[PDB]
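A short worksheet on the structure shown next.
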Amino acid sequence: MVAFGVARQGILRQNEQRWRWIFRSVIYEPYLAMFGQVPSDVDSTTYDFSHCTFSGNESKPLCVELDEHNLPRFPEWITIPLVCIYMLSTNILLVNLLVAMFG
Amino acid sequence: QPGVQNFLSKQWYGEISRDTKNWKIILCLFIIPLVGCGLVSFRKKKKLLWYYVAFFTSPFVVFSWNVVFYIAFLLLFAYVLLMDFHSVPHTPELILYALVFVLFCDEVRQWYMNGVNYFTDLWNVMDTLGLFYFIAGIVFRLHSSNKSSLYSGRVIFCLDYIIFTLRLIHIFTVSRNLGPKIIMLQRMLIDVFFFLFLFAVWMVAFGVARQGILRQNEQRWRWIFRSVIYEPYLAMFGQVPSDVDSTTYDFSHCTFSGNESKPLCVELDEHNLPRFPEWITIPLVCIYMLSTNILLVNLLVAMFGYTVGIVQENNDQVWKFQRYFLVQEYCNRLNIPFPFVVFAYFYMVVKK
Amino acid sequence: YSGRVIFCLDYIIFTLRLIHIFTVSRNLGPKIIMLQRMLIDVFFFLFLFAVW
Amino acid sequence: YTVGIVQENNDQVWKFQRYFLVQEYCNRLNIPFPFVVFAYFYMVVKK
Ligand SMILES: CC(C)CCC[C@@H](C)[C@H]1CC[C@H]2[C@@H]3CC=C4C[C@@H](OC(=O)CCC(=O)O)CC[C@]4(C)[C@H]3CC[C@]12C
Ligand SMILES: CC(C)CCC[C@@H](C)[C@H]1CC[C@H]2[C@@H]3CC=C4C[C@@H](OC(=O)CCC(=O)O)CC[C@]4(C)[C@H]3CC[C@]12C
Ligand SMILES: CC(C)CCC[C@@H](C)[C@H]1CC[C@H]2[C@@H]3CC=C4C[C@@H](OC(=O)CCC(=O)O)CC[C@]4(C)[C@H]3CC[C@]12C
Ligand SMILES: CC(C)CCC[C@@H](C)[C@H]1CC[C@H]2[C@@H]3CC=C4C[C@@H](OC(=O)CCC(=O)O)CC[C@]4(C)[C@H]3CC[C@]12C
Ligand SMILES: CC(C)CCC[C@@H](C)[C@H]1CC[C@H]2[C@@H]3CC=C4C[C@@H](OC(=O)CCC(=O)O)CC[C@]4(C)[C@H]3CC[C@]12C
Ligand SMILES: CC(C)CCC[C@@H](C)[C@H]1CC[C@H]2[C@@H]3CC=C4C[C@@H](OC(=O)CCC(=O)O)CC[C@]4(C)[C@H]3CC[C@]12C
Ligand SMILES: CC(C)CCC[C@@H](C)[C@H]1CC[C@H]2[C@@H]3CC=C4C[C@@H](OC(=O)CCC(=O)O)CC[C@]4(C)[C@H]3CC[C@]12C
Ligand SMILES: CC(C)CCC[C@@H](C)[C@H]1CC[C@H]2[C@@H]3CC=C4C[C@@H](OC(=O)CCC(=O)O)CC[C@]4(C)[C@H]3CC[C@]12C
């Protein structure tokens, strides 16, 4: 959880400077991903925006940094495999291992 | 056998008595003033100086101190990476560089002591890769004029952090409560590979068929691989593989031609209605979901149970054999604390 | 369109032969063989599920 | 339960199956698949 959350927060958003949302993104969402929902809907550029906040005026997550042309800068070909691997490692193998040890 | 284990334990605890409980010594570690008291019974071969010097030479305390230092380094790395990163590095980043430098010096010592047999171990390869990635990240980041280099260096550092963080599993294989369970993970690769093989076969078949019988002449590799592979894989944990198999809900997300970044539309007929039949698509998806989500996972659970039952008895002696190497390697070095080790080597070149 | 659908189903049929031709790996083959011995449990589960 | 019961017995069945593969492959002419078509081409000529 710690590894994936730190990496994902690092390669998407820049200089949050707010402990609340830092711990909300690093820990809470990956933990929630263990039972059901995919860890993040932000890894894909197809659906995004309208929930962003430039600066920290409002109570919403910090936005993904843009480029000279005002497009998302992060590449998907490293984010998507990362989340796939994390979900496969956590949701499936670990629970089944726990079941076996309990038995 | 018990004799060798007792010998190793006595060598590991150093001067300190083997009967002293662990929590007492840990608590004494945090607060130094209780070293000169009855907190811990040395039971080993003016008085205060000897009591203190012997305390900072046992490999147990050195290992605990190094663990604490590693955790602090990880915390600082995370804080710098995702909370303070600018074009021109600040003092915390310089401190991080110094810590990485001392770690690199320790790795150089490890290289010197051994030879090419050193690289046969997997964790050594991981550590070397992490160091090289850190160096590359520095090289990219020092280009302040161009912003893209800064972003690239940040990504490199994030991946290096991923690599570094996993070492906690390796360094905690000596707890005597978790280590035996960590060791057994090496014996479950074949079941995983078999499960992945079957899953991939089914995934490829279903994705190819579904893409073929719905959409025509995509001519875009991105969406081809997005539809053939990604969605069926995602279907394994939860969501139904596709919401497109049903004609009731569709449209408003289509794109005639490839002007936009959306999936290609389902081909229509003379009357401008969907052409694919549902009575073959729906059973196909039902069968795929039943085959993948349920049977395969339960089979994997059963195989894991059998393997654990078989190997539980044998795991313990392997764990002890591994424990021996740790004790020997730690006893070899000078046992100086990690942050202050750099000074020692400083004079080796002077003396050699 | 009908021919395209027929070819898609034929592709589905063809693809599964990889399971048969890989039963000689000496690491996966033994596990592939045992799948023949789990039909009755599946049928019983399906029977109860269908009734409910 | 079924896996635990049948794991011991599975191996000899696997070996028995392996035999058939080896025999069947040893029977043919062992020419590569893409170039096999030429061989049969002359069988009708020779038979
Ligand atoms: C790790 C294993 C066990 C899971 C199976 C692997 C697949 C889920 C991964 C492997 C490589 C991945 C692909 C690597 C690269 C791309 C291109 C990507 O699109 C882009 O990168 C757009 C580029 C841009 O930003 O302009 C869409 C996903 C795809 C097909 C990825 C989707 C998922 C794939 C097939
Ligand atoms: C902003 C983010 C990046 C902060 C990072 C959180 C850290 C405080 C986490 C990262 C790894 C965690 C550690 C992972 C493993 C362990 C060992 C664990 O103790 C044992 O497993 C041994 C028990 C025994 O054998 O008796 C106690 C928690 C600790 C230090 C965890 C506590 C908190 C740590 C240091
Ligand atoms: C916010 C952060 C700074 C709090 C985390 C504090 C850590 C430095 C503490 C929490 C749990 C502690 C660990 C709990 C148990 C053990 C095992 C202990 O002894 C052994 O390694 C086992 C030897 C044996 O069994 O014979 C050495 C210290 C260690 C890792 C302790 C060292 C310090 C740890 C990691
Ligand atoms: C195809 C490539 C480009 C994608 C990268 C995939 C990596 C994330 C995979 C490849 C090999 C994997 C590693 C293979 C072996 C192990 C050891 C495993 O822990 C143990 O088995 C401990 C055993 C022991 O202590 O002796 C934890 C995961 C790790 C690091 C695996 C985690 C993920 C790794 C690095
Ligand atoms: C494969 C087993 C283990 C799962 C249980 C089977 C049912 C989920 C399948 C079997 C046959 C299926 C039916 C076959 C045909 C149709 C008609 C179909 O509607 C149309 O075909 C409209 C025709 C048109 O396009 O004009 C709606 C679903 C239904 C009832 C299918 C829904 C699901 C059924 C009952
Ligand atoms: C656009 C789509 C249709 C492209 C299709 C993807 C192919 C590249 C996939 C289809 C089936 C896959 C194969 C299914 C089974 C295997 C065997 C597997 O190796 C083993 O299982 C044996 C290992 C051992 O016993 O030692 C390696 C991958 C491979 C060739 C898979 C790799 C990639 C293949 C050829
Ligand atoms: C993009 C595509 C073209 C890459 C896939 C390359 C395949 C042609 C490679 C990948 C894995 C290979 C396989 C890995 C392991 C084996 C088992 C090997 O020996 C056995 O069959 C076992 C015999 C025994 O155990 O005694 C024969 C080749 C095969 C299938 C290899 C043949 C070629 C394969 C399928
Ligand atoms: C009711 C009808 C019209 C729907 C079509 C359902 C098919 C998709 C089902 C019917 C029979 C099934 C097959 C029955 C047996 C097997 C073998 C099974 O693999 C093994 O058991 C290997 C055993 C060995 O190697 O000896 C994998 C699935 C397959 C092809 C099943 C997969 C799906 C099939 C073709």
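Numbers in chain A track Swiss-Prot; the residues on display, in order, are 878-980.
Structure method, as recorded: electron microscopy, 3.3 Å.
Quick reminder: no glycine exception, Cβ is built from N, Cα and C everywhere.
What Swiss-Prot records for this protein:
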MUTAGEN   A:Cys929 to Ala  Abolishes ion channel activity. No effect on cell surface expression. Reduced glycosylation
MUTAGEN   A:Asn934 to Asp  Slighty reduced ion channel sensitivity to cold stimuli. No significant effect on ion channel sensitivity to menthol plus cold stimuli
MUTAGEN   A:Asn934 to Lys  Reduced ion channel sensitivity to cold stimuli or menthol plus cold stimuli
MUTAGEN   A:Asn934 to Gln  Abolishes glycosylation. Shifts threshold of temperature activation from 26.5 to 24 degrees Celsius. Reduced cell surface expression, association with lipid rafts and response to cold
MUTAGEN   A:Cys940 to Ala  Abolishes ion channel activity. No effect on cell surface expression. Reduced glycosylation
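Closeness to chain C is evaluated for the mutagenesis positions A:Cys929, A:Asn934, A:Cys940 by Cβ distance, with values under 8 Å counted; no residue is counted. Secondary structure from DSSP puts A:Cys940 (mutagenesis position) in coil.
Cα to Cα, A:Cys940 (mutagenesis position) and A:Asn934 (mutagenesis position) are separated by 12 Å. The most crowded of the mutagenesis positions listed here (A:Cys929, A:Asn934, A:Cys940) is A:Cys940, judged by how many other CB atoms sit within 10 Å of its own CB.
Checked against ligand 6, the mutagenesis positions A:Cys929, A:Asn934, A:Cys940 give no residue with a Cβ less than 6 Å away from one of its atoms.
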